[PDB]
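Chemist: Quick one: structure below, then a few questions.
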Amino acid sequence: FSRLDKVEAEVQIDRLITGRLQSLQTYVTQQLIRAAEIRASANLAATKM
Amino acid sequence: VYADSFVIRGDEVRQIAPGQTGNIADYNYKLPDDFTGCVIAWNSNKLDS
């Protein structure tokens, strides 16, 4: 902020708000896959029990 | 619509644009960061000088 004026900072802050959001999006998708795997393993345990 | 008129030095016309910090743009007259519209300037040394 202090190193620039208030007109071209938008392109310089959009990249810092999409990357910080797109990366968070990637992590969530990883959790969904693993959850879909544990769910299949948990049901096997119930059948075994 | 709004029209504002005044006269300044030749080297301080660049200071009129939003964002720039200085004497005329912080003490006398300045524009908001999200300003919409534009400015027009021209030489008048034949008249005022």
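Shown for chain B, in order and in Swiss-Prot numbering: 395-443.
Every residue gets a Cβ built from N, Cα and C, even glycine.
What Swiss-Prot records for this protein is below:
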- B:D405 to N: In strain: Omicron/BA.2, Omicron/BA.2.12.1, Omicron/BA.2.75, Omicron/BA.4, Omicron/BA.5, Omicron/BQ.1.1, Omicron/XBB.1.5, Omicron/EG.5.1; complete loss of interaction with host integrins (VARIANT)
- B:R408 to S: In strain: Omicron/BA.2, Omicron/BA.2.12.1, Omicron/BA.2.75, Omicron/BA.4, Omicron/BA.5, Omicron/BQ.1.1, Omicron/XBB.1.5, Omicron/EG.5.1 (VARIANT)
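So where do these features actually land, and what's packed around them?
Modeler: Following the DSSP three-state reduction, the secondary structure of B:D405 (variant position) is helix.
When Cβ atoms from all protein chains are considered, those within 10 Å of B:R408 (variant position) total 11, not counting its own.
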